[PDB]
Amino acid sequence: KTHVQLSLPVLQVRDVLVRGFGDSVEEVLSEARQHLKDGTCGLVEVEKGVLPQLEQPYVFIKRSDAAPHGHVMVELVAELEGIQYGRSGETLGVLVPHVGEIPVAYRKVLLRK
C-alpha cells in the first residue's frame, strides 16, 4: 500500500531516551521509515526549546494534503544545519524512536510509504 494508517504515541521531549535516528539525512529517513513500519516510532510536538533538546538530523512529519478516517496524510522531511530534504506542508511534529516512554496522546496519521 502507498499509505499506511498509524497511531503515533506523542512523547514529552524531556522523557525521550533516544533523541534521534542517526547521523546522516539518508540514515534518519531510513530509520524513521523502519520504526514507523515496526510500530516503534514516537512523535514530539515542536514548540520553543524542543528542537535544541533533540539530535540532528531531524525527521519531521508534515501535512501532505487537506484526512481519511481521522488520519492526516503526512510525509517525511529531514533537516540538517537548516537545510530540508523534501518539500511538504505544516509540521505535525519531529519523529524519534519509541523505547517505552509513556505518551501524553496519540496522533492518527496516514503515512505516504
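We number chain A the way Swiss-Prot does; in order, the residues shown are 11-76, 79-125.
Backbone N, Cα and C define each Cβ position, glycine as well.
While the structure shown retains the original residue, Swiss-Prot records the natural variant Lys47 to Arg with this note: In strain: Omicron/XBB.1.5, Omicron/EG.5.1. Within the same chain, residues at least six positions away from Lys47 (variant position) with a Cβ under 8 Å of its Cβ are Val14, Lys125.
Spanning 2 unmodelled residues, the distance from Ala76 to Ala79 taken between Cα atoms equals 7 Å.
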